[PDB]
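Written below as structure tokens is the structure these notes are about.
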Amino acid sequence: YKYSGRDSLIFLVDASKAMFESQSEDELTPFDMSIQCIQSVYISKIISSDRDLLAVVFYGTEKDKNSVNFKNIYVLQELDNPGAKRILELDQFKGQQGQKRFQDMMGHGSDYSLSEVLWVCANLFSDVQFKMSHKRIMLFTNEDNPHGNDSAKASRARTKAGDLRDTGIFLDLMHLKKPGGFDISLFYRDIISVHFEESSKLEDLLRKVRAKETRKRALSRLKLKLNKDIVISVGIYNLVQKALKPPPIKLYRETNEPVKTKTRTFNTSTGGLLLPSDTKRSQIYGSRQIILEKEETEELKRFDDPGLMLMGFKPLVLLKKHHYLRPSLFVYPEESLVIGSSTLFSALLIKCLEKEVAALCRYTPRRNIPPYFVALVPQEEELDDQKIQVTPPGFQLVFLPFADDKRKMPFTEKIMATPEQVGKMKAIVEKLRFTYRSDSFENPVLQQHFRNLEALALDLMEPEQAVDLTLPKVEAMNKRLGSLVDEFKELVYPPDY
Amino acid sequence: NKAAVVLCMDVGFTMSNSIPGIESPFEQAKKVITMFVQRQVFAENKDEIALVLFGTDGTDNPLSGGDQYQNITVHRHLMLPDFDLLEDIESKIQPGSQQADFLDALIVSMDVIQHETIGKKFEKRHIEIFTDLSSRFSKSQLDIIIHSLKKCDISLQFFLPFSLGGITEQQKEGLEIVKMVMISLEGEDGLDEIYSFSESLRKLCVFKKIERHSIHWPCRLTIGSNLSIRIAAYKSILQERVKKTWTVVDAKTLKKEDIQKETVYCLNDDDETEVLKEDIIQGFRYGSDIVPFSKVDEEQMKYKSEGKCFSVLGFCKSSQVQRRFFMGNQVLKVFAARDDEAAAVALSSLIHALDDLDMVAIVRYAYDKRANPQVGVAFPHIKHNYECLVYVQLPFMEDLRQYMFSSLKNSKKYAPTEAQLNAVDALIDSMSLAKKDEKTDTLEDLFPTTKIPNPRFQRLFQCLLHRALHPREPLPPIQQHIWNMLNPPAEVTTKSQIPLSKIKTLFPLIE
DNA sequence: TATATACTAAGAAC
DNA sequence: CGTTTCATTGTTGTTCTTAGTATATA
């Protein structure tokens, strides 16, 4: 969808006396559950997609304010970019004392009408000016029949909800919890896009993740040309990036204001001010000095116009894993520049896959960049698990190292092992099996940095101090393999360390 | 390591004439020595260069005599290379009219080495003589000369106009003498130490490769909690960047110290200037607002680690990881710390087991404290000289990205017709850069890209030359040998006209 | 004890 | 004829630079 557009999620909780103090047992509370869900998802969205929009608005309350001054509707925080000033507002309600505050500030929960609730949350989406990529509404209620008493209210409810379904807005409820009354065919089968007393769909909204994402962002579009005449349009995209911590901003010590760094360069002999034209680049070779233009120090790189230079093809066994150089990239046609080039792209991909052969190219990502040698190794698509995209179809960009990279190894001799040790190592390596999944692990540094960020943003009673799968679970290795370390010691270990 | 360089050129008469179709040995070897001095100029290696332009119309050498050590002009003694020496060589040399022996110059350079290579610390010595073998030489001291070369640790090489695979009987018997001398130095392999002048151009044309020594990092390869193994990590491939940066210097004065890149921090209000390095505290963006984090709280709340922590998290199938996902900056090589053989054999057991069972290891990695940890593939490698294991960064989950990328097999709007398909077959078979050779399935990889110098550094050194050898002059274009180097070998381009021609009639190519 | 050689880790530039 | 609203072109994230600290080596 339109990239500049942004995701928008509005939060809407049943504020009636129904679930404010349901608390059948003393281990949970639906309001203490819904607010927990909202806080968790909203803090996750802080780090994840800080560019997006969230809003929380309660219905059925007794105090009133909204855009249209209606009855029993409270817009707690409007639609805006997420921030701590609202983390605190939500946190103010978390607690039995907090629920006391909520009830004596907005109300026990009066009469309501989800028609007017849909009417008003629609107004919230309408209000804000930034374009919206996706628009989702989350209800939080368990009164599976909003009203079996006034059918006219319910008819107007279907009408307005169907309208929202056709104004571009989706709607969603997770059935939180109710003694009985845990069904969706009662008035909601026609609303949302078998059933039980609790929603799995709300459990994952507690998964409490700190990832971040960027949309289908073309890193650079370059025109792959087969020769000097045939040219096709390729979008160099990125599929692994090594996220770094967000770059810090320098702030004034009491005033916490931005400080607008103003680095400059000027003379030492005089109190003048050197201008960018007024400086020269230099090196020192052979006990003699060198001068070039600041313009020339970048002209020393002009090698080829931007694009891709296919020369020939290679067998996929000759392209070796042993000589990785840079994060790989992905190749996919972009129909916009050269119309119809997608056909030729597909032809090359299919036929190369058929003959199990690589494609070699010269890659000049932008101007003023020396070219490297890159392999267009085709990739087949796989969808088998649930018919959802896993490996996008197209070409890799396996960068091929230049000679100056080999880093000649300090040769040492080899000593073969005896087949007895390798035979027992067979069992050793078998025992420590574990299936590896691409998203198995997290950066302890990035995760902990984000965590400390929330900790300071809120002063929540301790920092989270997340423990992460990066550290090995030592007892597991000592146990599930046994004491075979001593076996290999008595096999191939003399007394010295 | 250290090395001593003493080049020896002749300035006699015979090299002043040659076949009109090929440049004379004088100018040929002259370009050769010029660009060789270029090599050891750009490379910052501590090699010290001396020059002996024997066969001189005069005699300017420390060992001057009436007939002993005659007709030699030592250009300059064994010190560092520098530009003005190169320029003088390019200019001061003159065509000669005499003929002189080269054993003379060989012993003279021998004496120079014995007189200087001990006065300053050295490790290995090299003597190189360029000539055309048109000299009158006696075999008197050859035994003693080779003896001293063995004792003084000097390697002798000769470079001659003819090719091993039309010269005078003088030159022919000189060539036989040269073979005798080289074999009298090293052995039968002395044949390879014979060199022509065209092949010298071919083997020398490129600028000096930027050799780069790695660091012996030893680490404790940890598996479980009771099978620690000393492991020596080494880097294999690294995106190489130039060593010393482009120093910024002021025009018309050309001093570095006359410029200060001082940074000043101001406030947005009335352009108030903040005190440079104590009033600023670093913040971070958390949604709308900025959290006053700091540096002290950074070092206090930062994640910590035990240290090296190269500990194996587990083992997995080869296909369980893939080429695409390799997320490294650099690719390590994982070898045993030397002198502990039992460790080496244990590691060999590890590697071979992983190989035959196509299993791959996943190890937590960290170069040291205060550095971000790291998890990735530990791939094992086999070479007849030695087994190998390599480590590469593999992504953390936040680093992985996901995209839809609407598929292609839905090509009801693109429709790769069979004519186009068999066309592309003709292409990918015809432009096949690699084709099987020697019945060993070593395909036509006359584009390895693994032996090819990085053209960036080539252009950088060429620029530094062309604007060093000259005062202010406009820059030159890319030297055609660089382009021929970068372009594919010609035969592939030749085979490609017809298939691309049949392409151009089978697809749309809108603007 | 001095020197540089290595590294990572910053930065800002574009 | 004047006022209001909407849509689009400039927008940037990334790479490279320098820094800084790191250590062992000679």
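Sequence positions for chain A are given in Swiss-Prot numbering; the residues included correspond to 30-222, 231-534, in order.
Method reported for this entry: electron microscopy, 8.4 Å.
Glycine residues also receive a Cβ, built from the backbone N, Cα and C atoms like all the rest.
Record features (Swiss-Prot):
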type	residues	note
MUTAGEN	A:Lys31 to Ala	Diminishes the ability to form a Schiff base. Abolishes adduct formation; when associated with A-160 and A-164
ACT_SITE	A:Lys31	active site, schiff-base intermediate with DNA
MUTAGEN	A:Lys160 to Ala	Abolishes adduct formation; when associated with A-31 and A-160
MUTAGEN	A:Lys164 to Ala	Abolishes adduct formation; when associated with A-31 and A-164
DOMAIN	A:261-468	domain 'Ku'
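Projection of Swiss-Prot feature records onto the structure.
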residue  : record               : Cβ neighbours (10 Å)
A:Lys31  : mutagenesis position : 9
A:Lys160 : mutagenesis position : 12
A:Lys164 : mutagenesis position : 19
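In three-state terms derived from DSSP, A:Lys31 (mutagenesis position) belongs to neither a helical nor a strand segment and is classed as coil. Classification of A:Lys160 (mutagenesis position) by DSSP places it in coil, neither helical nor stranded. A distance of 13 Å separates the Cα atom of A:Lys164 (mutagenesis position) from that of A:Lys31 (mutagenesis position).
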